[PDB]
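Asks: Dropping the structure in here first, questions after.
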Amino acid sequence: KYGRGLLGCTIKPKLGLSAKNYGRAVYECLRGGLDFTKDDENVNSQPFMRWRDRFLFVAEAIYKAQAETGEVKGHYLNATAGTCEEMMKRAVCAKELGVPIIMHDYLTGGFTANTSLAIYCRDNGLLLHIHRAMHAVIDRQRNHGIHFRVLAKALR
Amino acid sequence: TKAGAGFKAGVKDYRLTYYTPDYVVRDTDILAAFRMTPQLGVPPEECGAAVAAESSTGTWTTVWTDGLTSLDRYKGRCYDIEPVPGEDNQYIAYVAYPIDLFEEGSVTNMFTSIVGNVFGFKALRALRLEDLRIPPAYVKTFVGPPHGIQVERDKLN
Amino acid sequence: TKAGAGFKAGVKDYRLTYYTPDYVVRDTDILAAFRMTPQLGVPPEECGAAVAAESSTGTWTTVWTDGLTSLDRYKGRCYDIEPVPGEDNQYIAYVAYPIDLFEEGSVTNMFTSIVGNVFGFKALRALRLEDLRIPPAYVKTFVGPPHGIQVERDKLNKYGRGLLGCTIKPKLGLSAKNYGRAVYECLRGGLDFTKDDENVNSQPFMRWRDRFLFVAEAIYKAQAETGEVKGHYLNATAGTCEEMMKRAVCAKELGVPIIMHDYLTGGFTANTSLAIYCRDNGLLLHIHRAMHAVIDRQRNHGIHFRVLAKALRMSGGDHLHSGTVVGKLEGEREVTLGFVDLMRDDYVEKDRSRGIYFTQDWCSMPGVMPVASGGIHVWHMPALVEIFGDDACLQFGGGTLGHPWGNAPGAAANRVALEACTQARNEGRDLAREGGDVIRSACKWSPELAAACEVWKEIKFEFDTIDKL
Amino acid sequence: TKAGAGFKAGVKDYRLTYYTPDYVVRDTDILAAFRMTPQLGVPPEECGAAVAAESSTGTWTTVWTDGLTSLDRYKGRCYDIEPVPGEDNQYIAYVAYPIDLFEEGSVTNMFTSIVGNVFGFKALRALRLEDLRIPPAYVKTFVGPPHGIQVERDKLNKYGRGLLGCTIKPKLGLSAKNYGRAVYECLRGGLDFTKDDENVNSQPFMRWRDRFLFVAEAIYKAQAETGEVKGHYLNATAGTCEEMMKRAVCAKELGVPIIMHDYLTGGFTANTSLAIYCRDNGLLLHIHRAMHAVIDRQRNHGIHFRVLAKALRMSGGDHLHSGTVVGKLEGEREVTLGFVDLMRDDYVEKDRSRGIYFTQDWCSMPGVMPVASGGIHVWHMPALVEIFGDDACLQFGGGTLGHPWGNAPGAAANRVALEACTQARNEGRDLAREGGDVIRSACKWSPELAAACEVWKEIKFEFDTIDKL
Amino acid sequence: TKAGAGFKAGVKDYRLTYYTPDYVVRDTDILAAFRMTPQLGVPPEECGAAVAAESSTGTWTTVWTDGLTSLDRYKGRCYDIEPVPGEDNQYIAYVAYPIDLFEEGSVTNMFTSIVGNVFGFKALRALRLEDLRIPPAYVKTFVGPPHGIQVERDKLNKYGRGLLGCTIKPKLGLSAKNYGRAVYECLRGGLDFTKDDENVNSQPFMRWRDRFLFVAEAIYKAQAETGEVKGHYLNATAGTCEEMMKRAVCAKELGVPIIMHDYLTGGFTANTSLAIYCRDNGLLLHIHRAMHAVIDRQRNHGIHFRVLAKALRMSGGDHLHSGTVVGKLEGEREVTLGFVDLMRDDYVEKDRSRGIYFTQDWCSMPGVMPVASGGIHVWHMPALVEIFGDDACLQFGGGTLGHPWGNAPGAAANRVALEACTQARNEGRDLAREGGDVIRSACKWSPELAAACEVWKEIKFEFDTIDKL
Amino acid sequence: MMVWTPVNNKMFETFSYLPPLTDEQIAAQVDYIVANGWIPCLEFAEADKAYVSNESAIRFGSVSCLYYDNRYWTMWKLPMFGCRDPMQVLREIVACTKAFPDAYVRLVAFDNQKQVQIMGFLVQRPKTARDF
């Protein structure tokens, strides 16, 4: 699908939203008009709520949020993790269902983590959305650090 | 509210919702201490509260759907703040988070929440991290040194 | 000494080395409260201190070589102790241990240190565990419930009244197609969940694998033909861990929702490993419990219900078994209600009227759901609903497989009684006094419940209050 | 009936349905003997029959659907029961089960059926297991000791006197180089085998992995520099089965000699799987035991030593722990000798004077070696040798790490006393009366033993005869 | 001697060392009954004792080095022997072995010891195996049938008459699409199961893989278009075990129902391992058997039918092959009925009139299902049904692929005859005399059966009675 | 006695095994449920979307894996946040009922302490099939 911009929304509150109220919000906004929605870092996983179960409520919702609307839509999962084993577990379990496009802040975690994932994404024929954060201590360093054009070159 | 609030359409003042100067920490609470200078026109309690609000919940227009999540004891809180005696617009902010808000022992989630989201804002001229309170239950779910100094002394012979 | 002490030969008095009634605890300290009776002639502070010394250091003659280890703040400490009012030679001992002494979240090391070494001594007549303080840094290196109550409510896709079931009997040896027929009929009749027992899982002729295939045909249609969400708790028992893993992995292929295991009668670390696996594969995990007259009922001489509830939740489970009311497990008000509170709820301080001597700090600890079973039906539904509400997971033993009109009208009668009780409860009725008349009115036309109430007209028991150990 | 009975509602009397005092056993039948006291107002034949009925079939209301299962020869049977002269309400119940009721060699199914379901009942005051008949087809689907006494004797390359050792203490927290020094010195001084406790293995900074590397460095020279075959029992303890498997596999890389585990304080199926792994990898396996005041000492109310010895050997182990003499485990003459006899020996009939009610048929079941530990040294070696001979595996806790001249003269004194007692035993002396003077005669020039006998001059304790639970 | 005997140089007589006619067997002993004729000048007690000595210990000159092993209760024993009435030089030998001599459930060690070494001897003219006592503990360490008759009845979802089939011929080389057409048409006509032969499986051009794909294409509609459960026995033969496993695993992916293998013409341990795999993957397993003139018919010189049935079931199979009536395998009353009883049934003691000399303890031994094949059709259906009932698994060789109207009317005629015979059997008819008139009555309007009875008008054969080896 | 089997119609989960509840009974039970601290929400679902399914397993490679489909309900405009008036709920149920003849309308509520949703009374649509 193409011929106009890709319409979406950033899911908030960042804190902690329970799975059926998240499922309701995601189904309703996708069925109402949006093309793609996105999670934040805390929306991905919480002490009581595993990424694994958040993904299963996404799967029930996304199947009908294309099927009942007639239009191709989806949801960007944000994928975040503490160890590379956790990152790989998060990758591989969503490879089983081979879902359309996700995003990662992996490139707030580490450069080689994102490079390895981009190779994995190339190999498994996915599509990969890249997060960006830390704008005051990276991007905005006036005469004394990183700038936007070098950041765009480094990111690409 | 523990969930179910029918909020009015618009943005409510952060100083009445994410800033509590009489708060009492738990042993499981995660705290961060920041040195900050706001942009001119922004109150420092609005700035501290906004940092706590954006790292906890975030908004760009609130309605009844922000009432869906359990805000109560589960949201981040900005505690009492102090001036820096080296520069008139510099302040030390103290922000508390419950254990509930972050994945247990998750370094990119903690990093993105504490540094990633926070160190961006166009209303912040400069912001510096000064200290962190890591509660024992997060210290031990951190993996720490594999073979630290009391191991390394006997290992190197 | 922090190490390097040339101790003179012999054994120093334990009251001069392991007793500190003025001690100030750390947030990282592990504490244990024990009810004890010494053998005649031994002082109770000598006994208490000796228990603290043997579970920390241990000696049968100490010289300079015991000076090799760092003792200082690293050794166990016996705090102030008190007499018990019920028996003159009974005392409550309070022992603190630092984090430094144990491997982080290590269940056999903690179990052997706290229970294995401690509950042995020949100069000790009887010893009962009363409470434990588990510090937050050991609680989170433990794993707790994999998919607790705030997860399980959204995962099961239904809730708002108790969860209705039945325990499948005879335990011996029921043929796979007659089992398939019984399970299909009671689920189609109105049960939410059915349960297997240990002998129902596997028998010499018949493998679990084929019993499971009859469950698979039955469960597909026991949702598909009824519309309503239902399933079946497979109980999954085995002799070796390879057999346990084989039983897990073959049912992972079909990826069925909620199962149970008696695995925690098999071994503590077996259940801990399974709960980690269940967390990893996104399951729901029901935990069985048995051995009630040799573990749970250890009067003044060992294990107790509140420590059992703490120990069970500190391995973890999403459902957990829990009073039969009559027969083989507990049914008492002063036993069950504390036990359930310590499983359901988080963030709540210690109280001596509830037998809690220690608080383990709380916040972000999942709840875990009691599964009762349930020996008497219809007339004891009012008291059960008034006492427990929308706790349980009530797996009947008299209901369903006791109705002479068959499994579907049996299950339907139990379902009708649950919905009729829930309607009475929704109206806020005085359920203990109204419930008999609610059942009599319901019987006017449900014929199935009228038959249930003629068939079960001799059972009227409620609950006893005071512990019957 | 083999199936097809149209039963009316109610629960039928167990004395008319699960009690058969004329029954004659098959070779494939599993039998259990229990000591019981019913609640007041409960007939003992109703209780015995109810236990047989609940472990077989179970009911809280029976109708025609209980007629679906084949009952006939397949159900549990309560045989003729007898009074105990110890109390007016104590009886011995005898219950038979056919092979048909339990999965082949299935330890959690057998455990849950025999102990889990049975030892619960609220109308039962106390119940103690007295014996078990395990038929040959269940004995061989069990696995037993992987490398028991007739294998272990040829595998260890030495024998002809007891196996001399020590339990390494303090339990707290000893650093790896001071532990390495203590272990090297006591093994080079004269010990055959040393042992770890649960906390010694792994502590917050010090991993088992690094403790093991200091053991490897020490052990190579603690055989090489002494000529004599020796080693160290690693303990190996863990919180999860993944951790247990990691602990196994990393030590397979160095293929170390004999280790021990409190795995069988953790759980039965964990130990069974490990015993299979040990059988597969050509290991030798020492089994730990603990919880003596709440398992072993369960008076009229649970587990007993003879059933414990049968249960321990029917999972398996090559060495097995066993009395401390004084302190935390048993030391009584009428406790230890039965316990050891059921572990050491094969092909022997039942006798009521030894408390044996059933014979499990024997021939080709390997022996398993008791490990004592050992709180008193020098003067109690005569009585220990006269009572147990060349059984043990004597791991001291007073000896060695109690000697004020250090680990080497401590170990040397214990070695000199072991060899001196064994020479007196080889000369056919009246060891119980001669041994004190033999030790005094030895002291003339070993100075190490002279210091051992001044330091330990008050320990003259033997054993008490009659059980103290 | 228990060990340590310095035997004098030479050979002590076997009748003074391996003959004990007063011996009382243990429950764990392995016993064998053999029919023998010694060479001239060899006593039958010398022959029996020598066989027991060579299968136990062996010698060509005994000296002190034979004293190095424990002999006592551990050596093989020759029991009391009896004469054969048929021949003056023939005797029946009875030889006992303890459990100690053989590895637990080790089929090549037991086979090599009992048959391999024994059936060789130069001074033995002929030796025939007559019976075997397999003790319950070796029966249970053996694995037996994977999915026996009491599992297979519920697994196939259809029962109440014989199971109707046909053996696919010509064995040569038939192309996959004409085979696909023939299989589809005979299954759609009314067969339950079809079978492949060894050459049908794989040929130089045509791979088993592509033959399997035509079976898959055909089988989906050969259930789906008929509304009745049916299948096809793939025969799956191979040159190497890697090829056998490849043949297994590729059809596991699509998990097809029931297959067969001649694996047990290939090798005993190959079939045993595959049966364990079949048990693991929840399949059903048909076992082929051939070699009738060089194994089964070994008069006085080797293998015999009752020992063959015991040996086949003591590896295992769910179905097992069995008389062709005419041609390649047996068709006799005194051969088939014993053979079938030893496969179907459990719990039955020995009788000399049925040639049973030894009872292996029974109770929980899986049944296994006879497969006949079946050269003559229509007129021999009455006699077959009257002799065998609802055993079989009757795979025709004349039926179906002998009907000149094609596979659907062929299969339909066989199906009509099966249902007509089963209706006659349900009416309680005197089937041996009534069945001919039942077939005539059926022929009025099934034309297919009328054509079957004109085509097979000369065959009226029943069975012969006496073994014609 | 007794033939048991739902004829022409099925058991639509909780409160379908008893005779239907009236608006007065529903309002009395809502007023009690509100008093006990539960927060109501009005929701609706299409007839083939309120009856459990597993067909969507066709799109995914790992199944059953606790996955389920056709049990999700769509919310009627708002949850009952702030105002708790049962006559507003009754008018909204009527407005929902008027809007969808082919879909079922039901009440659900939640306990905000553990944020857990209760699925209550009653499965109803204008085309409701045979009474039991």
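Residue numbering for chain D follows Swiss-Prot; the residues present correspond to positions 7-475, in that order.
For this deposited structure, the header notes the method as electron microscopy, 8.1 Å.
Every residue gets a Cβ built from N, Cα and C, even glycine.
For the natural variant D:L46 to P, the note given by Swiss-Prot reads: In strain: 137c and CC-503. Residues or ranges marked as substrate binding site in Swiss-Prot: D:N123, D:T173, D:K177, D:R295, D:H327, D:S379. The active site, proton acceptor annotation in Swiss-Prot covers D:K175, D:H294. Marked as Mg(2+) binding site by Swiss-Prot on the basis of experimental evidence: D:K201, D:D203, D:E204.
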Asks: Tell me the Cβ neighbour count for D:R295 (substrate binding site), meaning other Cβ atoms within 10 Å of its Cβ, over all protein chains shown.
Replies: 20
Asks: Let me know the DSSP-derived helix, strand or coil state of D:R295 (substrate binding site), please.
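Replies: Reduced to three states, the DSSP call for D:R295 (substrate binding site) is coil.
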Asks: CA-CA, which of the binding-site residues D:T173, D:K201, D:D203 lies nearest D:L46 (variant position)?
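Replies: Among D:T173, D:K201, D:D203, D:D203.
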Asks: I'm trying to understand the geometry here, so how far is the Cα atom of D:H327 (substrate binding site) from the Cα atom of D:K175 (active site, proton acceptor), in Å to the nearest whole number?
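Replies: Between the Cα atoms of D:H327 (substrate binding site) and D:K175 (active site, proton acceptor), the distance comes to 17 Å.
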Asks: Please give the substrate site's span as the largest CA-CA distance among D:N123, D:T173, D:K177, D:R295, D:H327, D:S379, to the nearest whole angstrom.
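Replies: Taking every pair of listed residues, the largest Cα separation comes to 38 Å.
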Asks: In sequence order, which residues at least six apart in the same chain have a CB under 8 Å from the CB of D:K201 (Mg(2+) binding site)?
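Replies: Listed in sequence order: D:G171, D:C172, D:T173, D:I174, D:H238, D:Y239, D:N241, D:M266, D:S379, D:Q401.
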Asks: Within 10 Å of D:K175 (active site, proton acceptor) (Cα to Cα), which of the recorded positions D:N123, D:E204, D:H294, D:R295 do you find?
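Replies: Qualifying among D:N123, D:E204, D:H294, D:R295: none.
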Asks: Whole-number answer please: how many Å between the C-alpha atoms of D:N123 (substrate binding site) and D:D203 (Mg(2+) binding site)?
Replies: 34
Asks: Including all protein chains shown, what's the count of other C-beta atoms within 10 A of the C-beta of D:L46 (variant position)?
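Replies: By my count, 8.
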Asks: Select from D:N123, D:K177, D:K201, D:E204, D:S379 the binding-site residues whose C-beta atom falls under 8 Å of at least one C-beta in chain C, and return them in sequence order or as 'none'.
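Replies: Listed in sequence order, the binding-site residues near chain C are D:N123, D:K177, D:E204.
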Asks: Neighbours of the Mg(2+) site D:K201, D:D203, D:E204: Cβ within 8 Å of the Cβ centroid, same chain, sequence order.
Replies: D:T173, D:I174, D:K177, D:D202, D:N205, D:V206, D:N207, D:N241, D:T243, D:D268, D:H294
Asks: Under a three-state reduction of DSSP output, how is D:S379 (substrate binding site) classified: helix, strand, or coil?
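Replies: DSSP call for D:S379 (substrate binding site): coil, neither helix nor strand.
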Asks: Would you identify the secondary structure of D:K177 (substrate binding site) according to DSSP, in three states?
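Replies: In three-state terms, D:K177 (substrate binding site) counts as coil.
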Asks: Pop the Cα-Cα gap between D:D203 (Mg(2+) binding site) and D:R295 (substrate binding site) into the table, whole Å please.
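Replies: Computed Cα spacing between D:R295 (substrate binding site) and D:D203 (Mg(2+) binding site) is 12 Å.
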Asks: In whole Å, how far is D:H294 (active site, proton acceptor) from D:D203 (Mg(2+) binding site) when you measure between their Cα atoms?
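Replies: Taking the Cα atoms only, D:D203 (Mg(2+) binding site) lies 10 Å from D:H294 (active site, proton acceptor).
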Asks: Out of D:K175, D:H294, D:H327, give me whichever of these recorded positions has the highest number of other Cβ atoms within 10 Å.
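Replies: When each Cβ's neighbours within 10 Å are tallied, D:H294 leads.
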Asks: What number of additional C-beta atoms lies within 10 angstroms of the C-beta atom of D:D203 (Mg(2+) binding site)?
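Replies: A count of 23.
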Asks: Taking DSSP as the reference, which of helix, strand or coil describes D:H327 (substrate binding site)?
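Replies: Strand, per DSSP.
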